[PDB]
Each structure stands twice: as structure tokens, then as C-alpha cells.
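Accompanying notes for the structure given below.
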Amino acid sequence: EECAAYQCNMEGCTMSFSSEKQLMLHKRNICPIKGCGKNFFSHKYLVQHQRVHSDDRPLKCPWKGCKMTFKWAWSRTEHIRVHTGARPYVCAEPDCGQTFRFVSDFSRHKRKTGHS
Ligand SMILES: [Zn+2]
Ligand SMILES: [Zn+2]
Ligand SMILES: [Zn+2]
Ligand SMILES: [Zn+2]
């Protein structure tokens, strides 16, 4: 529990450990995952790396029949548009008329072409 766990006091960190030993190793920027052993120059590099080990996708698609899962809410929201058929981003150029499901596709289109 909280009482027994050892919390990290680095700014922005939300990690905790089963022992003071593993907290001390964590403060030396050693990966928390068994068998990895990678060390990092800063605490920011460590936290970013740990995410690569995780296959956790907590957010389930709400569309009945769909078994897809997502790490981030924005990714899930973008995905749901596949089911609804929504194309929110419409090109403003006069003879284009092109639509896009994701903003990154719309941004890529505006960069690739010279469109408003
Ligand atoms: Zn930490
Ligand atoms: Zn690692
Ligand atoms: Zn879905
Ligand atoms: Zn366009």
C-alpha cells in the first residue's frame, strides 16, 4: 500500500517502489523493469523510456463490436471517427473540397500543397 511503498520525490514523477533499494536505483536513473538494465542521463529520459516497455492501453473503444484499445484519449477520439464517418477538417481552397478525419492529415495536406 501507500504506507509500505516508497514514492519518488523528483518533480513531476508519479512512480513508487516496493523498497528503498529500488527507489535509490530509480534516483540513479536506472530503468525500473526487470531484465532491462539501461541507465539514463536524466530523470526525463528515464520516464520516457519506461513507457516503451508498457503495452498498457487502458481506454477501450465505446463502439459495440470493436475490441480496439488506446493509450491516449485523443487517439481513441480520432479512432471513433472511423466508425461515425466524421471528416471534421475541410480544405478551404476553392477547387479542392478535400476532407480529413485527423488533423495531422489536414496539416500534411496544407504543407504538401499550397492550400488554405
Ligand atoms: Zn522518479
Ligand atoms: Zn528499460
Ligand atoms: Zn472502435
Ligand atoms: Zn486542399
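Residue numbering for chain A follows Swiss-Prot; the residues present correspond to positions 1238-1353, in that order.
Cβ from N, Cα, C; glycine included.
As recorded in Swiss-Prot, the features of this protein are as follows:
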| type | residues | note |
| --- | --- | --- |
| BINDING | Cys1245, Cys1250, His1263, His1280 | Zn(2+) 1 binding site |
| BINDING | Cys1268, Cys1273, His1286, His1290 | Zn(2+) 2 binding site |
| MUTAGEN | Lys1281 to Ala | Reduced binding affinity to DNA |
| MUTAGEN | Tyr1282 to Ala | Reduced binding affinity to DNA |
| BINDING | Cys1298, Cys1303, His1316, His1320 | Zn(2+) 3 binding site |
| MUTAGEN | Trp1309 to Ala | Impaired binding affinity to DNA |
| MUTAGEN | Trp1311 to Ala | Reduced binding affinity to DNA |
| BINDING | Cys1328, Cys1333, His1346, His1352 | Zn(2+) 4 binding site |
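Known features from Swiss-Prot, placed on the structure.
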residue	record	CB count, 10 Å
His1263	Zn(2+) 1 binding site	21
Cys1268	Zn(2+) 2 binding site	18
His1280	Zn(2+) 1 binding site	17
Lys1281	mutagenesis position	13
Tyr1282	mutagenesis position	13
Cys1298	Zn(2+) 3 binding site	16
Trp1311	mutagenesis position	11
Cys1328	Zn(2+) 4 binding site	17
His1346	Zn(2+) 4 binding site	17
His1352	Zn(2+) 4 binding site	15
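For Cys1250 (Zn(2+) 1 binding site), the count of additional Cβ atoms within 10 Å of its Cβ stands at 15 [all protein chains shown]. In sequence order, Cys1298, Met1305, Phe1307 constitute the residues six or more apart from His1316 (Zn(2+) 3 binding site) in its chain with CB-CB distances below 8 Å. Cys1245, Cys1250 are the binding-site residues among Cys1245, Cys1250, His1290, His1320 whose C-beta comes within less than 6 Å of an atom of ligand 1, given in sequence order.
With a cut-off of under 6 Å between the Cβ and any atom of ligand 4, the recorded positions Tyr1282, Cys1328, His1352 reduce to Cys1328, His1352. For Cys1245 (Zn(2+) 1 binding site), the same-chain residues lying six or more positions away in sequence with a CB closer than 8 A to its CB are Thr1251, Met1252, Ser1253, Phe1254, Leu1260, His1263, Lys1264.
Highlighted here are the recorded positions (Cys1273, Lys1281, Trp1311, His1346) whose C-beta falls below 6 Å from ligand 2: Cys1273, in sequence order. Listed in sequence order, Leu1296 are the same-chain residues six or more apart from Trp1309 (mutagenesis position) with CB atoms under 8 A from its CB. Close to ligand 3, meaning a Cβ under 6 Å from one of its atoms, are these of the binding-site residues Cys1273, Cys1298, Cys1303: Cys1298, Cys1303. On a Cα basis, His1280 (Zn(2+) 1 binding site) lies 10 Å away from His1286 (Zn(2+) 2 binding site). Sequence-distant contacts of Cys1333 (Zn(2+) 4 binding site), defined as residues of its own chain at least six apart whose C-beta falls under 8 angstroms from its C-beta, comprise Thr1350, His1352.
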